[PDB]
Amino acid sequence: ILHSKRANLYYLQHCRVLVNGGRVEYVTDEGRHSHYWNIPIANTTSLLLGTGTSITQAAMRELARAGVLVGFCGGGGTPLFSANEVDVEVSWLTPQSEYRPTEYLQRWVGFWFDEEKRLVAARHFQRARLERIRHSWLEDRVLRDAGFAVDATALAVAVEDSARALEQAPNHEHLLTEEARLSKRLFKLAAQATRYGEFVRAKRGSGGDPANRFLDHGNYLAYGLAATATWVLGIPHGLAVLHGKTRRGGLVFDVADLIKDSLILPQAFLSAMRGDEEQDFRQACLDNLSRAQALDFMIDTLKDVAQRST
DNA sequence: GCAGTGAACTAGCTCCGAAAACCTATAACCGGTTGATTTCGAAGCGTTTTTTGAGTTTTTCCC
């Protein structure tokens, strides 16, 4: 249930959170034996209330006493609906509320306005993304066994070439387009491996074939996971690195990018070819995300870029 | 003047479709002959027509 070992983030489902006798208690079908009792309550913990759960104001009081962030997310924890805002660590605020302020916003803003540094960040994002493609498509054979048998030499050549291109070109405007070309080739490779036939990527949900729908669902979950990552870091969604400065919710899409083609896309084609239900697809996606430590990776990346930007 | 959307735009690509560019045979055209018949023309001024130009009014087309 520990959703991110890097963030001390826990997912609670099928239980009520209430305060009896001055201690926050979980009313669950397992009673005393539920693992929720092992939840450490400290300023380092952060909760994610899941499906079928409710919380009492008294609990909110006790958690605030202990300084524990709370957030509501849907099935499996991908769509993050609402959460507590996290503080910002600077010398002029200084409340004693015992809430672990986080300093990453200052680091982010310290460079966000300098375009050259912003570009350097974009490059760093894409380096990470490609290396996660090469990892999941080649190094690990779980997909191979599942049925996603694809050629390697063509994929390796394409990825090598795109990586070679990343280290070049002057502005965001090229990077976006280079990624788009890589995207197209990856789609073609996946369709060939899946024997799905010809594939064309419609957008704004105009597609009707299973592949398109499953891609949309997968991307929706990925966005939710990224939103969780940013919220844990406290960075507002508007300070995008690679998407346009006017794009509402740009940053989450920047962060979501580092898994779409690594983990969502193959599963979308696999499930479409296998003829799965939408529910089966959702469960498979969440299982893949859990297996890959996705949230932890996207946390590590954001921290790495912050430290590297100095 | 603002918040908002939709249109113009980005790189390089394979991949695909089309007009462009090139090769071939050969039928029509090129050159040579005779020579009595008809056709054409040397200057140039006046007449008549074209056809170019000149403007535009109207009509038609496309959106």
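Quick note: numbers on chain A are straight from Swiss-Prot, i.e. 12-321, in order.
Per deposition record, electron microscopy, 3.5 Å.
Just so you know, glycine gets a Cβ as well, placed from its N, Cα and C.
Feature annotations, courtesy of Swiss-Prot:
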type	residues	note
MUTAGEN	A:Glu190 to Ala	Protein is unstable
BINDING	A:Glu190, A:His254, A:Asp268	Mn(2+) binding site
MUTAGEN	A:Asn223 to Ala	Slight decrease in endonuclease activity
MUTAGEN	A:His254 to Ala	Protein is unstable
MUTAGEN	A:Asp265 to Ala	Considerable decrease in endonuclease activity
MUTAGEN	A:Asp268 to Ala	Almost complete loss of endonuclease activity
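Structural mapping of features recorded in Swiss-Prot.
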residue  : record               : DSSP class
A:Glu190 : mutagenesis position : helix
A:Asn223 : mutagenesis position : helix
A:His254 : mutagenesis position : coil
A:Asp265 : mutagenesis position : helix
Cβ neighbour count within 10 Å of A:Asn223 (mutagenesis position): 19
Rounded Cα-Cα span from A:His254 (mutagenesis position) to A:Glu190 (mutagenesis position), Å: 12
Spatial neighbours, same chain, of A:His254 (mutagenesis position) - Cβ under 8 Å, 6+ residues apart: A:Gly261, A:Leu262, A:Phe264, A:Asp265
Remaining residues near the recorded Mn(2+) site, that is with C-beta within 8 Å of the centroid of the site residues A:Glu190, A:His254, A:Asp268: A:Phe136, A:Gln137, A:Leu187, A:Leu253, A:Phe264, A:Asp265
Spatial separation of A:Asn223 (mutagenesis position) from A:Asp268 (mutagenesis position) - C-alpha basis, Å: 17
C-beta crowding around A:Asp265 (mutagenesis position), within 10 angstroms: 22
Local Cβ density at A:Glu190 (mutagenesis position) - other Cβ atoms counted within 10 Å: 21
